Amino acid sequence: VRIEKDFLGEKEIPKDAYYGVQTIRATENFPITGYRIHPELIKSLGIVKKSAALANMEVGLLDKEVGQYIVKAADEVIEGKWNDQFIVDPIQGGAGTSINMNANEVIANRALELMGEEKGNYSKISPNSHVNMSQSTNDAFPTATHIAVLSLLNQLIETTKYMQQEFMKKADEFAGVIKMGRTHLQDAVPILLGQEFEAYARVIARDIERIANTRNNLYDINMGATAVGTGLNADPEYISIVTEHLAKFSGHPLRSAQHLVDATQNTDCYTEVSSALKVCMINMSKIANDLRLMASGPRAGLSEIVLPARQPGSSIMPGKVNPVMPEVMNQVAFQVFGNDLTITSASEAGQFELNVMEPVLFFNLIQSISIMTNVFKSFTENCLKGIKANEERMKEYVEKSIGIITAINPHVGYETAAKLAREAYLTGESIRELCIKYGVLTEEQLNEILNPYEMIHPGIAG
Amino acid sequence: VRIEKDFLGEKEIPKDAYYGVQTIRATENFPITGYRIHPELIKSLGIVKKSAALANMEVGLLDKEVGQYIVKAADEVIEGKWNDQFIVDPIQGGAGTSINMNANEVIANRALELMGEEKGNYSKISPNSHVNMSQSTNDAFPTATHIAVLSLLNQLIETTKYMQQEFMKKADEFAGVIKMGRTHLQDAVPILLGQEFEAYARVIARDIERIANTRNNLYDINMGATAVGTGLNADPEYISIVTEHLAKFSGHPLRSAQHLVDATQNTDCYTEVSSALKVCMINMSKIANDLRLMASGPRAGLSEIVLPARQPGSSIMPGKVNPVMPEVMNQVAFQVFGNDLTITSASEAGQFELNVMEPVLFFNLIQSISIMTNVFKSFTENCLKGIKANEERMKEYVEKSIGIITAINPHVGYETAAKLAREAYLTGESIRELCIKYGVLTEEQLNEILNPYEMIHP
Amino acid sequence: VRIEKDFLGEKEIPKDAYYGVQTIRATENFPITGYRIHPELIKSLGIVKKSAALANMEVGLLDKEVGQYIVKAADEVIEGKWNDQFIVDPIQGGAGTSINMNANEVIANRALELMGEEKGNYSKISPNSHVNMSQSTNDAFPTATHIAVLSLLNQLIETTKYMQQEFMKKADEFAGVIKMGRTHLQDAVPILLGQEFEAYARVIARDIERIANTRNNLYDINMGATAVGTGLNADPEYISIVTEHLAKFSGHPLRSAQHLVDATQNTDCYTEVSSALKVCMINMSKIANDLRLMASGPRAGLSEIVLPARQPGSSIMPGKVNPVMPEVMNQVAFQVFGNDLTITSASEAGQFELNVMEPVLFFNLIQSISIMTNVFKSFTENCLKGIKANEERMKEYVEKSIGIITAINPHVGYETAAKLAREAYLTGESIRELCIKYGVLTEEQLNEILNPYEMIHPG
Amino acid sequence: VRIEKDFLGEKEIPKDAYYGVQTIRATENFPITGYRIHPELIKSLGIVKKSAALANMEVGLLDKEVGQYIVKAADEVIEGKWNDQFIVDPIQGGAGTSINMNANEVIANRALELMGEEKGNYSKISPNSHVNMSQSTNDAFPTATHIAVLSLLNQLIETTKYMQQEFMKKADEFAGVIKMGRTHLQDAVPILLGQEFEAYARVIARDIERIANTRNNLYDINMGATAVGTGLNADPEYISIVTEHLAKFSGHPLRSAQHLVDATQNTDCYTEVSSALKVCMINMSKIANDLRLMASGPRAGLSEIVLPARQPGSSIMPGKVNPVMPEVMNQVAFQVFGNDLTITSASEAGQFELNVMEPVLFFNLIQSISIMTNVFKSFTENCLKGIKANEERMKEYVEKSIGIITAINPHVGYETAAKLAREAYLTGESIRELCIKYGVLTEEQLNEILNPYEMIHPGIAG
Ligand SMILES: N[C@@H](CC(=O)O)C(=O)O
Ligand SMILES: [Ca+2]
Ligand SMILES: [Ca+2]
């Protein structure tokens, strides 16, 4: 063990620990969810602390001898070698101070270990004085979050792109598959299954566009703002140097916000992302709702498509296969919706120079990106690639519908077309049967008029 | 045209009008929605103003000669005679102050007209000094709201009880109608259409209970609170008497809240009501969603039930009958959900002694109650009562299903039961026909195992 | 008092009414809010019908003698001459069918009267056969809504730009007004009032940017899609013409969507507009919360700014000036939040080829735009432009604060700073006086260090 | 390593693991959040499994040799020996089948071990045939949830009660502490600080009542419903016995639902709970907001109250004391708001005989209860108990206010009071001074009129 003194007393800390009293105190204050910060935030925090230490040495404010061990220690953090050391709740008071301090202590303590000194020897390397030099909670924390969110978003985009491409392949596969379109859930007129799947592919391409556009406002960073955005006693050179580093290491084209009070007190950039992610899930949920309807059956549903069986569906009926993959998509949607409200509430709660509610906001926005990425990947691997169409059954729906009379009409004139439809609806005979029965059209004439393609695309009938 | 002057200058009030300059300024400040306060709120404002006058006269604060006409004028407001004079926007700043003054001005000017004086002569009858005597915005305004919400709630309750009884009628009507149950939208085991409709009746019964129970907290009013809850300078007798009058004239069992500061600054009683409304609409929405699935077709859908046609259809497209009635239920549900968020955000916005965000809160609360009352009524009279079942289509689903097999499962044993299940998926044939030819159970045993009452009860 | 027979029986339509039984039926079916659709939507419906009449005539589908009057009648609808005649509820089932038919019936009957026949003679001019020719509910309705939203949106942008400029004018006005920054509602370091205001103007600048970019997806219309987006029996030339007519008479650069089925069944374009509106109101509500705090008092509060009085206050309680304008701002913000959830649930509700929940979504979308426009306008003219500062008050928050030691810190070393702050917090003595007390800095140097600009900019 | 089997194929499974093929499949299908279901749900599933086994033996449906061991294995789940073994994501497709099978497999495998048989040997103890006998996912899963929710709800109520009473103590401690009331954030008339705190106590007490009242509907369980609520094949003796065991081991007054179809397909009882949780956090958030304002300062805020410091401040900023405890309450409030929307959305998506969105729902409902319990406890312990009043500073606010003229008014007549009020406002002088300077009341007369109690309570002037 080891001891450290705080304004609240002393704490017995395990020797193997790299956190200190501040982190433990945050543990006592906020035992809220029992979760830890997402590893991408940890890696981002490492980047910030590596960038600050580096920039600080260059302008001679941090001693070159101790700064090198801070850098080396930050790199290990960036590698994810110290994730277990980050113990503070993502839902916490103090506006991210504990998260920042958690990084500061773990970085100072590894830096100390690497130069043969002892953990807790803060007179030599200080979590506050060296590791946190030139920076405030209110710049280090948000900056880390922009990096983390950006990195996570790029991922989402790649995975959403792959899913959208796979939606496009099914449209090609189903390009010629004819079915009944439905409106109000009531039979309408012929549609192609491939047109429904292209419709899914296009809304997603659009989702990809909106999500990507939200990265721009995240690129503006507030490093060098000090407490309130005024940059009081900040060195303009530290600023331009630390941003240049942060951009390189993170691999994002970060820019230093033009007005740092603006970048320090406003949280619109975050609500922008959530909104785009919400719109996306809305569309995904709807698509998932269609897939579950098309897979309904096997006998008292619609049975248009077959989903790859992904686990036994019933614990007392060995047979039936539920659409579990689309089901989990729906549940992620409802999650993202709920997260969006929490983010909306947190953003509006900002006061004067700081929004103290960012911890809960950042936990929800990170959660949404991650869980969307996750279901997206899983759903495309385990469902979307293997979806198969029941072409024969969907064809039978077409031959038996009243809707085909819409393609037949212009060839037969309005009066008789309506009498054929009325007769077919009431007797349960197909329109074809009646057209041939009353000698109104031939078997050959109807075969050309009921062409799957001409029925589902514009064009003058004659 | 007449002249009233203001700390912002002169405004001309049309001679036909009973509002004064204060109300006009409200208009210019808050031209937000173009809507006007609910007629039930107007009545309630009247009740509040009449109860107040009567108390102030009894306790000798209001001159008996002027108060007599104030009461008379307030009574006309209660009676709906002056609805068009209430012109301020339900979405407004000033924490309802404009609403209060709108009632005050109208009642002042009508009282003056009644005693042969000139409208606008606030020397003789003042909107603040008389009509608002012993009152604050912060008691009169929430008190009328409590009264109005309560009255609207009781009307919702009666409408919902009626609707619930019409569901339970349909449950009895479909008591013996067998159909295939669906979980995950995947065929399960048989169920009775009447059983689903009982499920509906029962969930609604629970909604009625939840809704009615939210009334109790509204019965506590803050009349007499003055600005914050302290009641500075108020007569304890004025408080005692005005509460009595408020209950008598409103027909609600109102109670003077036990801690006036609590009643003046907290707004939990409205969120409690909105929550119960929201829960009800969730259930309603789910039910409407089902209704629309059951009516889907007539060839490429489930076609289990028929809903009365409420659209003119198409003469080219017979059989297409859109479920417009459940559709409107869904959209009301979606509004209520939204209304509830607005109510929540407005409630959390309270600060110290007053929650000034009440004007938007109340407008949304009132909207919710009102719009559910209206769909509940229209849905009931134009859809629910007339729903018919397609018995053959449904019976046909049972006979041609695999699910039928868990019902004749320990009559043949598990031996040739998986032979009867792994072949019934293969051949695409019914299980009734695979029992009369194999010989494991003959016609007479299949006759009662597949009874519309046998396989749907433990 | 005319008579019209419905598949449900005879209804008596008033002498001077231009609607018909179909509209009346919607009235019976859906007496939900007692509201009417927005006039811009009425105007946009008229544009849809006028464009359709012109295309149908050119393409040879509509008789030109009859069509000539349909156009005339539609123009009157556009000029807003028949807003009274649009009586259906914006919360309605049937996926906008009755809104469409309300337009169809009004235009038919007014066309009839223009050509001197009796209203209701739908053998001559049919709401269905003529006024709704080559159209479905499922393309005419959305296209009207797209045009209506876009017009309203352009007003909102114009209004928001104005408000944003007035914020920027206030930032320049206050550019030299020193005050104490607060984080966690706790005294922090000094900040200019002008800087806070610049932060309001820039967030609104971004809101405008966001809101404006949402117009693009709305430009893609589905006119010609017919029932499901297949365009079954549709003449491509009709589709092509009607689109170009819609762009011209609406003022928007409308384009025929690339995939009509997609355009017919997806609703992402509306939630996109909603989301951007919601984000704007979050920022506006936050700003109004600050204004209300800044104006608190006048004795037991922050009392940093004076808002123009807008509510009459009592002679007996002067000083009490309630910030009603930011208050209304806050409530429109709350309104928009809930509208946005309604919009989300409506959109998620879509099934297969059509989302039937659009009326409640469109009602909500239009409300949001409409109430934002009106509250921005009133707030700008009745609060923002007339804001004043209490310079002296804020100036002495700074002088009397501990926070100011941050500006002094690197000039006197960290250790002396902490000794000075400690005495400051103990005795109440100003940090300025303490430095002179101990001769650690001269009056000269305090004037250079505690300079308003010097404390609030990098260095 | 080991090899297992189900209706879809084979999987490899670690030898030390107690879960099986069906669980491991779910981990592949739903790698969504990386969270695990709540301890209390694991406990409750054990109660379901133990009760059903006991009921199956007494009916002569389950072999007593094998059944004896299932019970013993189930008790160890109840004691929490095997939590590490429940690995399925709380956000999952299949409507809880995975959570149900996770328990079924863990219990079967441990039951085998106990009787000296091999793990995975389902020929001897089947997770489907033995452990899940007579029950479905669609009763076992929601029944374990009702029980779990009830036990967490009882704990919350208890903690909330404790909090409320601490607020009541504060109200008493501050009963005579005079301050200025504010409406619109503008100065109004005097109020007692304790009158405010009492108003906080009373809204919480109503919250307790609401939350507690949501329990009634959760007492009705659907055990014996099989797949759809029809109790197909299920034996009336079993239902009666199992219902009786569930109540005894759960400690709750559980009842068999009157209409099992209703209880199987309806979800109102969960949204009812969520709603009560939301209303509460609305109130809690407001109180927190008032607290953070009251704590504002120390020189440019309101400085009405002092919160126990829970955060080390720098020696450069003494007196800056961030209200970290109320801040976390606010963020928990926003979390709960979001969770309620997720819950509304999931409950709405029910279809026919089952709502398959229960997993995301249940996860958010358990999250809301738990995180409220946790902040409530921490907040009272690390903030509420230690709040002190700035009596002096608040008295000064009262004396320098304009609103005291409302008390003085009746003793003076309207017009003299008005004049004094206006002159006090414009000159910045105290109403008290102007009263003497002009001789409208004496020093002693004013001390009578400005009595802290008589100003903040109803009563005629004289
Ligand atoms: N959730 C399954 C039942 C089960 O797994 O026991 C179904 O309803 O299909
Ligand atoms: Ca029938
Ligand atoms: Ca000035």
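Chain C residue numbers are taken from Swiss-Prot; in order, the displayed residues are 5-463.
We read in the header that X-ray crystallography, 2.6 Å was used to get this structure.
Even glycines carry a Cβ here, placed using N, Cα and C.
Among the sequence features in Swiss-Prot, the mutagenesis site C:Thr101 to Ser is noted as follows: 80-fold decrease in catalytic efficiency. Long-range Cβ proximity for C:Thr101 (mutagenesis position), meaning a same-chain Cβ under 8 A and a gap of 6 or more residues, is found for C:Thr141, C:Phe145.
Look at Swiss-Prot and you will find C:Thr101, C:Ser140, C:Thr141, C:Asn142, C:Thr187, C:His188, C:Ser319, C:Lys324 tagged as L-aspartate binding site.
Listed in sequence order, C:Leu66, C:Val70, C:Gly71, C:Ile74, C:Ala112 are the same-chain residues at least 6 apart in sequence whose CB falls under 8 Å from the CB of C:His134 (mutagenesis position). Mutagenesis annotation in Swiss-Prot: C:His134 to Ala, described as Retains full activity. Shows a slightly stronger affinity for L-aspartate. Does not affect tertiary structure; the structure shown retains the original residue.
Swiss-Prot lists C:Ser140 to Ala among its mutagenesis entries, and the accompanying note reads: 27-fold decrease in catalytic efficiency. Does not result in any major conformational changes. C:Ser140 (mutagenesis position) counts 24 other C-beta atoms within 10 Å of its own C-beta, drawing on all protein chains shown.
C:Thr141 (mutagenesis position) falls within a helix when secondary structure is assigned with DSSP. Cβ-based neighbour count (10 Å, all protein chains) for C:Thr141 (mutagenesis position) stands at 20. C:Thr141 to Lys appears in Swiss-Prot as a published mutagenesis result, with the remark: 40000-fold decrease in catalytic efficiency.
A coil conformation is recorded for C:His188 (mutagenesis position) in the three-state DSSP classification, outside any helix or strand. Listed in Swiss-Prot is the mutagenesis experiment C:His188 to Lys, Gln or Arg, annotated as follows: Loss of activity.
Summarising the annotation, Swiss-Prot assigns active site, proton acceptor to C:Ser318 and lists a curator's inference as the type of evidence. Following the DSSP three-state reduction, the secondary structure of C:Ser318 (active site, proton acceptor) is coil. Residue environment of C:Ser318 (active site, proton acceptor) contains 11 other Cβ atoms, counted within 10 Å of its Cβ in all protein chains.
Here Swiss-Prot describes C:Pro322 to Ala as a published mutagenesis experiment; the accompanying note says: Almost no change in catalytic efficiency. The Cβ of C:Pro322 (mutagenesis position) has 18 neighbouring Cβ atoms from other residues within 10 Å, across all protein chains displayed.
Experimental mutagenesis at this site is recorded by Swiss-Prot as C:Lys324 to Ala, annotated: Loss of activity. Does not result in any major conformational changes. Within the same chain, the residues at least 6 positions away from C:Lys324 (mutagenesis position) whose Cβ sits under 8 Å from its Cβ are C:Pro302, C:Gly317, C:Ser318, listed in sequence order.
DSSP classifies C:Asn326 (mutagenesis position) as coil under the three-state reduction. Counting every protein chain shown, 24 other Cβ atoms lie within 10 Å of the Cβ of C:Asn326 (mutagenesis position). For the mutagenesis of C:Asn326 to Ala, Swiss-Prot gives this note: 22500-fold decrease in catalytic efficiency. Does not result in any major conformational changes. The structure shown keeps the original residue.
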List which of the recorded positions C:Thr101, C:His188, C:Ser319, C:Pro322, C:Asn326 have a Cβ under 8 Å from any Cβ of chain D, in sequence order, or say none.
C:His188, C:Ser319, C:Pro322, C:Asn326
Coarse DSSP state, helix versus strand versus coil, of C:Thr101 (mutagenesis position):
helix
Between all pairs in C:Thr101, C:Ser140, C:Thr141, C:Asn142, C:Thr187, C:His188, C:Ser319, C:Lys324 (listed as L-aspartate binders), what's the biggest Cα distance, rounded to the nearest Å?
63
So how many other Cβ atoms are close to C:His188 (mutagenesis position), meaning within 10 Å of its Cβ?
25
Going by C-alpha distance, which of the mutagenesis positions C:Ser140, C:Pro322, C:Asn326 is nearest to C:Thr187 (L-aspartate binding site)?
C:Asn326
Looking at the recorded positions C:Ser140, C:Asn142, C:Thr187, C:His188, C:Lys324, C:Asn326, which ones have a CB within reach of chain B, meaning under 8 Å Cβ to CB?
C:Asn326
Near chain A by Cβ (under 8 Å): which of the recorded positions C:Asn142, C:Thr187, C:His188, C:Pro322?
C:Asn142, C:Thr187, C:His188
Just give me the nearest neighbour of C:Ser319 (L-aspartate binding site) among the mutagenesis positions C:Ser140, C:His188, C:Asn326, Cα to Cα.
C:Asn326
Just give me the nearest neighbour of C:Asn326 (mutagenesis position) among the recorded positions C:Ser140, C:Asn142, C:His188, Cα to Cα.
C:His188
Around the C-beta of C:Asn142 (L-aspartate binding site), how many further C-beta atoms are within 10 angstroms, looking at every protein chain?
27
CB neighbours of C:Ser319 (L-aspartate binding site) within 10 A?
13
Spatially closest candidate among C:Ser140, C:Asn142, C:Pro322, the listed recorded positions, to C:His188 (mutagenesis position) (Cα to Cα):
C:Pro322
In whole Å, how far does the CA atom of C:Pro322 (mutagenesis position) lie from that of C:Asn142 (L-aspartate binding site)?
59
Count of other CB atoms lying within 10 Å of the CB belonging to C:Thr187 (L-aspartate binding site):
25
